[PDB]
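To keep things clear, I will list the structure first and then write my remarks on it.
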Amino acid sequence: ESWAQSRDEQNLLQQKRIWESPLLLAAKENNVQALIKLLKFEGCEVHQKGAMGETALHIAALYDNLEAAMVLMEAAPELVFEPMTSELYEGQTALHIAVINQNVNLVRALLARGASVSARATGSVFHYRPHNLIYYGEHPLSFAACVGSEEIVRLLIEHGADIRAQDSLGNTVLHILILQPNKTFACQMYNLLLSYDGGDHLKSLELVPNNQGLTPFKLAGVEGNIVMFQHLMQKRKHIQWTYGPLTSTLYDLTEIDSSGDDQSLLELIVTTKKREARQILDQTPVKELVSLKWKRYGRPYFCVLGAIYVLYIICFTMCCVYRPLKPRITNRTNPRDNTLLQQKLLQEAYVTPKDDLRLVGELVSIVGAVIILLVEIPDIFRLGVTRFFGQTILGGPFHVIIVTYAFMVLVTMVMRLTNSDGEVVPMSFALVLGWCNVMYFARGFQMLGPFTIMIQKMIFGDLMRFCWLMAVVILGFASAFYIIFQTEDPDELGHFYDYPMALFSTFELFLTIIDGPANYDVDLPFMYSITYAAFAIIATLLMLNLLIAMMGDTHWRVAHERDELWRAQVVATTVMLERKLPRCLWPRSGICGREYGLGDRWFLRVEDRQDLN
Amino acid sequence: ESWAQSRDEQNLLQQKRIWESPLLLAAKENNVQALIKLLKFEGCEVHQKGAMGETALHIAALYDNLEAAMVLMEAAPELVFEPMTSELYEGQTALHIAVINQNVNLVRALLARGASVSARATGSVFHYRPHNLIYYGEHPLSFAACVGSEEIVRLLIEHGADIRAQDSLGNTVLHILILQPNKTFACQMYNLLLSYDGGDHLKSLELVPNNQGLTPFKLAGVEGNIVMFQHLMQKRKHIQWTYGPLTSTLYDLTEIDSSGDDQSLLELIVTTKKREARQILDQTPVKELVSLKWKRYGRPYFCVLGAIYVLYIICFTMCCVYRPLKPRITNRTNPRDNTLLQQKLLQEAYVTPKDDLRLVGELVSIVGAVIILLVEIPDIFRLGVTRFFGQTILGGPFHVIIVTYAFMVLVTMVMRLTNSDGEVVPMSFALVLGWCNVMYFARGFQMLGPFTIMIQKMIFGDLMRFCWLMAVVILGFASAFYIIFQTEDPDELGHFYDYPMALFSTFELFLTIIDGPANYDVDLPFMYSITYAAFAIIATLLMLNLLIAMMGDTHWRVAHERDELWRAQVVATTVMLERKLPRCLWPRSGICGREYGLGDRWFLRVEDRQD
Ligand SMILES: [Ca+2]
Ligand SMILES: [Ca+2]
């Protein structure tokens, strides 16, 4: 990009000023003997700049020079307050740089001389963007508490570093630590922050969400943080009793699901994209709910919703094959090739009640296409069109077939009551979608779930890299088969009588479903045989018989993700019905309070086996 | 099922009535100071109940609070004789808790005051059910003898704990040690139980069957336990001699062999469904019977009975193709689709003695149909209605084919001397099932054997998850194709002239056997060439060529669970034959007894090499 080259030009111009401006060079080389000479009788210069507008203190801070910064604090005791000011770096101060480079004795010096511990690091490089490497928030407490320098963490809080602090993204200091991938310390560094949460108001520092409304318990599951999730879980897990090897424990379940307002954690999991945000389902309180919500309640309602669906498509199919048809309205087979002896009725014949019994049947299937549009036009009303044509399998392309099937039946309603000739065209797409859409209910089955994802994976993923190989090879030999048979009879051996037939014939000799154009009464032209024998090798025993190995390579190599997706297919099916079915038949999952002195949070009982003495 | 929920509902109620009645509350947190204050002057309360009617002494022990338990015995010396009075906890007295929770000093003191160390505990959580976690039996001696605490085992017997004591499941202590999963101590504790057995006037301890008639050597074999089955063997394995590295060794074979009285270990293994039960059949006093019982006597008797089966079908197959047929009795010429010009005879045509030669062919093939219904009735009458329709592959679905074969042959017998027209249809199943039922004799072959398991394993498990993914698609495009060609002639391009043919002709295009319809003289409707192309992409290179990789993935994943089943398939043939044939051509396995100075137990000799 043109933007990333701008970072290169400045950072080389940043170094050019260091080869100029001799005190900055004296600052980089830890040169103190020149720096006394360049200041203590003439000086004249002390508020220097660079390419990023930094000072000699910042230069003496980026390279670890306690001696050089010692003279600079003594020379001008107002260097410590002003920040960097540029496009990329903005608002960063010498307190920040001294933190990230772990320089404990320098931070001890700067706080004694007076440094702003609330300096906003509002620069351009600091934003949480994937083309930046590290994201440490803004405040100098966050820069310490992320790299794990817990001594400086203790050093800052003694000088009035506020824990409550939000960035431009609304994140607090606990939202940050969940985001570093090299975790390793952030179990321990988490607790040191709560050890300074001793005296506050009623919001106990974890009930403070981000800008998009997401507490650090919620943020741990959304970001795929297995290590920090169990560390948070130990806080809200209550152990009831132990009895030899049986330990029964309670779980909080106040935000695990508690699917009662808008932002249940089970809803947040099956919307995301991250591969590791989906294995929270492995963990011990969530793998109980989505089992019990599905097995006692979710499974039988889903089949009743499925078994009512098959009887709908049949009622549409049973009124499809009973179209009104006339025998051969007006014409008589004029050139050739008019194998067409029928005509549909005008809509002036609904007499003879087994043509009227269908009329109450289509009215069933014409209101069935209204209710599907009424349940999916309010789906783009809440979340955008990138949900449909995004390839999120958790409710995948089964939301673009059912709309088109709903959209096609109304076109038949438009093709009816206008008396237009061509109207097999919506009804042909109406059946090939309306039957292939009962594939959606192959989802909650034990044996037929994870097969369906493999069909969905080879349609796009491993046939959009074969059809571009199919359409090229066909376009050669189909055009080549035209030229050979151009000066020939289409009567005897007539597989190619024009070019739009000549693809359709050649397309099926590639798939080996038609036989292969051969006649023996007549003498085929000699270039037909050489051309077709090269077609038969490359297609039949080099392309199709490559593709069977192409599947089998990619079949055993991803059969540990389809067992992860299929479980998440069930969960997104479960929560979809919880926010849709009215609460007369799904009770709230778990055990409530206030019959027991509990605290009104809905709880859930878990008992396991300790297997040690 | 709200019952396990109802377990969870009551567990909070104990934890609510403990916050009331504060001596129960102090009993949890062993507050010895306040417990003095609630007792020494007024008290008035000590016979408390909980949600399950439990005591303060229970809660003082359910949490290991020994100091508070000291005061309760001194204040109330009557609590130790009364049980928990509920459904979920019935009969569990205060001793049961302190045993499982390993409390040495409390059991030393509770028996010092003296508790019933033989009282029974029969709550709903304690019965041997798959939903409860641990099963430690009923009696308090069993609870010590399942956790590994050898001292409490030594302590209870000194105070009068009867070892020989059965539960409602009839299990002893020695049956229950077999059932814990992580053994790790139980084999080491197994010696401690038989140390206290004396061998009295009564029968010795391991000769006690359970409530379902089963000894603790059999129950190590049914449950798939290996490590107990090793340790049980050394008490009955006699060393003959050694010769350098060689050891010739004489095994007991008292109960391992069939020997009549059908509760035998080689019987009880291949009837059960536990997967690790068939892992026993590699242990050395078992794998050598089933070699010698099969190699010298199970191999030829099975194949000779195999050859009389092939001669049975051919004597029906030649009998089938020689029916009597008249040319076209009285009808003529439905002017289309009436290719029907032969008609079977009424049974008034038994002239021409190549019908008399056929008459013995029917009667040979009609008696074998009866003898199957005399050999296979004594299995569903011997409780096999859940075994045939059960998918126990050890004798799999070949037992439901052969009854269906014998049923259709007798339907044919009804068809003759009734002169009903449809005899082709029941005779048509009598060939595709009769010939495919010779596949059962491909069991005892070195080579052909474990392939037949994969055929049985693909029909149920990797094809029935594909036939549902066909009848969806193949019902889509058949009703699609029929509407396209509805305004078209059936005379030319008549692949779909009515709708039941339109499914059947679609079913073959999905398998690539018909060529796909085409007729280059007549102009196809333009919606045909769009649809059929997209049906030939789904079928040929996306569904069929995916079904092949479904096969090839799971083949090398059960390529070592068919070499487990086939070895267990052979043994289930030998044991089935051994009780069926009279023991006059079968010798009994092993060497005899009292002809040598032995003691009548049928022994067996196996010699090995050490290293
Ligand atoms: Ca052909
Ligand atoms: Ca063919």
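Using the numbering of Swiss-Prot, the residues shown for chain A are 67-679, in order.
Header entry for method reads electron microscopy, 3.6 Å.
A Cβ is built for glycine as well, from the same backbone N, Cα and C atoms used for every other residue.
According to its DSSP assignment, A:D581 (Ca(2+) binding site) is coil. Swiss-Prot lists A:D581 with the feature Ca(2+) binding site.
Residues near A:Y201 (mutagenesis position) in space but far in sequence (CB under 8 A, at least 6 apart, same chain), listed by position: A:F192, A:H193, A:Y194, A:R195, A:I242, A:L245. The mutagenesis experiment A:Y201 to F is recorded by Swiss-Prot, whose note states: Prevents up-regulation of the channel by phosphorylation; when associated with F-202.
In the three-state DSSP classification, A:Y202 (mutagenesis position) falls within coil. For A:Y202 (mutagenesis position), the same-chain residues lying six or more positions away in sequence with a CB closer than 8 A to its CB are A:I166, A:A187, A:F192, A:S208, A:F209, A:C212, A:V213, A:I242. Per Swiss-Prot, mutagenesis A:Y202 to F is noted as: Prevents up-regulation of the channel by phosphorylation; when associated with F-201.
For the published mutagenesis A:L535 to Q, Swiss-Prot gives the following note: Alters subunit assembly via domain swapping and reduces channel activity. Taking the Cβ of A:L535 (mutagenesis position) as reference, residues of its chain lying under 8 Å away and at least six apart in sequence are, in sequence order, A:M609.
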- Item | Sites among the recorded positions A:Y201, A:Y202, A:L535, A:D581 close to chain B [C-beta, under 8 Å] | A:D581
- Task: Determine the Cβ neighbour count for A:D581 (Ca(2+) binding site): the number of other Cβ atoms within 10 Å of its Cβ.
- Result: 11
- Quick one: which of the recorded positions (A:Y201, A:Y202, A:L535, A:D581) have their CB closer than 6 Å to ligand 1? A:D581
- Query: Looking only at DSSP and grouping its letters into three states, which state does A:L535 (mutagenesis position) belong to?
  - Reply: helix
